[PDB]
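To start, the structure itself, in structure tokens.
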Amino acid sequence: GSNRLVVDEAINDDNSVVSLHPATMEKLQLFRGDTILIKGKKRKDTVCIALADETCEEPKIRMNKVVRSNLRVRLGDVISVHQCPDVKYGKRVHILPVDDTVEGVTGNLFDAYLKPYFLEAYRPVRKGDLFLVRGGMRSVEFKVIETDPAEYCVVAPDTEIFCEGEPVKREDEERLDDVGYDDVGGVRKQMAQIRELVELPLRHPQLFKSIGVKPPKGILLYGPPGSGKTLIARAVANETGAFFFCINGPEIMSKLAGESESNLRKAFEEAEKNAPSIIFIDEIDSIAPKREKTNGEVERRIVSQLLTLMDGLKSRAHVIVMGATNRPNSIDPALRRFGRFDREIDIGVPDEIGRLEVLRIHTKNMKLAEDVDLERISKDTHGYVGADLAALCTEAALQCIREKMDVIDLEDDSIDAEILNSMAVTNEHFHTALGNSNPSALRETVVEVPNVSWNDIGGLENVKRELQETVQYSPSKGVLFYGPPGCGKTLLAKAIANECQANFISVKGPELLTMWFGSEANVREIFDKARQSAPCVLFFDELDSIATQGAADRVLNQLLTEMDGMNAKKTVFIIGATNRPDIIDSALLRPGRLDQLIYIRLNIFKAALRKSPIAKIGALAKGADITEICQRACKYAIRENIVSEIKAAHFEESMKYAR
Amino acid sequence: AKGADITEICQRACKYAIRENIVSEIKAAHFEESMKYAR
Ligand SMILES: Nc1ncnc2c1ncn2[C@@H]1O[C@H](COP(=O)(O)OP(=O)(O)O)[C@@H](O)[C@H]1O
Ligand SMILES: Nc1ncnc2c1ncn2[C@@H]1O[C@H](COP(=O)(O)OP(=O)(O)O)[C@@H](O)[C@H]1O
Ligand SMILES: Nc1ncnc2c1ncn2[C@@H]1O[C@H](COP(=O)(O)OP(=O)(O)O)[C@@H](O)[C@H]1O
């Protein structure tokens, strides 16, 4: 319980660095730079360099995906660490590449791939190990085949590497490029629960033989058709170590009740014959078409053979079924009940923070440039799902191919070489490919996190007591923000969640006037979209559409009933905005619907930005058009092309016509 | 006396929970600060 560490995820995806807690390293006589022997299971062991990282837990150790596969261990297992002082540098180490990775790529694995790996990098060696080198639009696994000083060699600039030879084979070594948790970004929190409910029925299939508890059995994934579904299940079963069969919807419908009734039974029989079963019902929208009263006799039996095959079967037999649909409202209601799909999982469009991680993952095999600032691209990529974030990663890597052809001609079948690596991908390959931009998820209810500073407010002493830490031993839950326009009513609730650390949903009046108003309308889709997100603030601007001048005066009443009931939720709040508080029906003001009213001294301080092309105030006070005078001041950019930034003589020309 | 907002003044009195983290429960000097803006 003191040396027994639990393997965890790696902050840095390095095959040699494993991070640990320093107070635990203070117990086991270790500091940075020293090497440690780590043996996990099946008598296998490797050896790596430690580091003092206080981020990890005390009884937990950080291990990388390739470090995990070398010990024949997987995440959630206990490993033992031993001090390794008896180690010395090595003379010769023979490195052969792996068969399943040298696909057409040729040249010299040492000059292109292996040199940058070990250049000034001091790394330990095993006699029988495998490892991955990400470079040149791909990744070629290598194998250590010999070790000169016993089995614990250490590479250094003083080392002779005879990489000459044949592509060695692999032996029960799962592809180190297979899907993993380090390959799924933008849904870290979404992976928390899915990894808290499949962690036991798959990794610990012991208690579930002798416990009367009914374990989770029916998982229902949903989200965007663009991305975020197949990998959520692929990165789990391929990483947790579970048998993975993914039944595709379109194939089943391609029969005449032949492989429609068989593959449904057979794959349900096949997955159960193995102990860890993960069944991915891809395109369940095509199989289950909600309550389709007008259809053919095959959909009335392909869904009729599915429910009976999961309530009778899939009962403590260590089988976790996983559905996948574009919308959780186009499949039969009898799918989500008890035992079958009682679990549901939201896959939302990645926020600005989540877009950056997935950008990193896919942009790893490439060699980029320092002018490339993927952070700036990670901001202006709303409406972009993991597919489109990978779709431009192709058009960004492929634009570098034609733009740098030139001398290379008469391409051989295996012409790739060191030219493939070091292929610097300029930022223009992004911009020109992003010039033909094409997003997908634009009409969606976006879940994200506000990244705006509270300094740019200049308010009127907003009482801090309009907040709570969910620690009490009833509280008001309805507030509205009215007053003049521009004073801050739109950006007001944005900076509140900056300190509260909660998701937000910006909704407008005519947004609820969606043609898809025919109870679980978008109105209720938006309500329940923020129900899973806990806590979540529902901001509503343009609420002036409450009055008159079909379902004209409807949707309001529709909005009314849904507001109540949320008072028991406690961890959810509703805020609105308006400018003409007269034509609004006073219904919302009623207790429960809303329970507070906030207006909007003198002109307050306001924090600007863009302080680089700036040039050096409160007297002008003698917001409304705060940004309007700012952008026009930047628009007054002197074009004396044939130094100057901002100036005063340009302000006086702006207030001549403003209002 | 010299309902309308019966619970409103009650929860705000509990919301006036002194956070002197670095005993006190309900008090009068916190009521007078509540009726300054009520309606
Ligand atoms: N959340 C994510 N994180 C990282 N990559 C993703 C994510 N979602 C999608 N991708 C990438 O997009 C590609 C296609 O998306 P996919 O998962 O097939 O869509 P879906 O599962 O919704 O049909 C995948 O190959 C994957 O690499
Ligand atoms: N302290 C501030 N208060 C209000 N608005 C500000 C402030 N500082 C900058 N602004 C700018 O003024 C604009 C006012 O919000 P806006 O989007 O115009 O919505 P509305 O006019 O409906 O309130 C913001 O977009 C913001 O860029
Ligand atoms: N004697 C009382 N008479 C009325 N309301 C009371 C009384 N004691 C406490 N209250 C509180 O005042 C609130 C008044 O009811 P409310 O839910 O506001 O509906 P409405 O305002 O439409 O009558 C109740 O929710 C209750 O918590």
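We number each residue from 1, going along the chain as drawn.
Header says: X-ray crystallography, 3.5 Å.
Heads up, the Cβ atoms here are built off N, Cα and C, so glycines get one too.
Residues or ranges marked as ADP binding site in Swiss-Prot (evidence: experimental evidence): A:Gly185, A:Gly223, A:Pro224, A:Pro225, A:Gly226, A:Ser227, A:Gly228, A:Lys229, A:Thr230, A:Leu231, A:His362. According to DSSP, A:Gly185 (ADP binding site) sits in a coil region rather than a helix or strand. Of all Cβ atoms in the shown protein chains, 23 besides its own fall within 10 Å of the Cβ of A:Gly185 (ADP binding site).
Less than 8 angstroms from the CB of A:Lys229 (mutagenesis position) sit A:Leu221, A:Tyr222, A:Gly223, A:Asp282, A:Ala324, A:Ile347, each of them six or more residues away in the same chain. Per Swiss-Prot, mutagenesis A:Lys229 to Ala (Swiss-Prot position 254) is noted as: Decreases ATPase activity.
Sequence-distant neighbours of A:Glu283 (mutagenesis position): residues of the same chain at least 6 apart with a C-beta under 8 Å from its C-beta are A:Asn248, A:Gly249, A:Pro250, A:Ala324, A:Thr325. Experimental mutagenesis is annotated in Swiss-Prot for A:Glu283 to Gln (Swiss-Prot position 308), with the remark: Decreases ATPase activity.
Annotation comment: Swiss-Prot describes A:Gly483, A:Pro484, A:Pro485, A:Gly486, A:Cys487, A:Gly488, A:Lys489, A:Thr490, A:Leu491 as ATP binding site, evidence class a curator's inference. For A:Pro485 (ATP binding site), the same-chain residues that are 6 or more apart in sequence and have a Cβ closer than 8 Å to its Cβ are A:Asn579.
Note on A:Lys489 (mutagenesis position): other Cβ atoms within 10 Å of its Cβ, all shown chains, come to 23. One mutagenesis experiment named in Swiss-Prot is A:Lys489 to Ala (Swiss-Prot position 527), and its note says Abolishes ATPase activity.
The mutagenesis experiment A:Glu542 to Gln (Swiss-Prot position 581) is recorded by Swiss-Prot, whose note states: Abolishes ATPase activity. In three-state terms derived from DSSP, A:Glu542 (mutagenesis position) belongs to neither a helical nor a strand segment and is classed as coil. All protein chains included, A:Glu542 (mutagenesis position) registers 17 other Cβ atoms within 10 Å of its own Cβ.
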Distance from A:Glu542 (mutagenesis position) back to A:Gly185 (ADP binding site), taken between C-alpha atoms, in Å:
34
Taking the recorded ATP site as A:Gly483, A:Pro484, A:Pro485, A:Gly486, A:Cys487, A:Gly488, A:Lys489, A:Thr490, A:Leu491, identify the other residues of that chain whose CB atom sits within 8 Å of the mean position of the site's CB atoms, giving them in sequence order.
A:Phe481, A:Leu492, A:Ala577, A:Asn579, A:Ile600, A:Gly623
Cα-Cα separation of A:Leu491 (ATP binding site) and A:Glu542 (mutagenesis position), in Å?
13
Between A:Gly483 (ATP binding site) and A:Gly226 (ADP binding site): CA-CA distance (Å):
41
To the nearest Å, how far is the Cα of A:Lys489 (mutagenesis position) from the Cα of A:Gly483 (ATP binding site)?
8
Could you tell me which of these binding-site residues, A:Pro224, A:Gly226, A:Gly228, A:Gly483, has the greatest number of Cβ atoms within 10 Å of its own Cβ?
A:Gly228
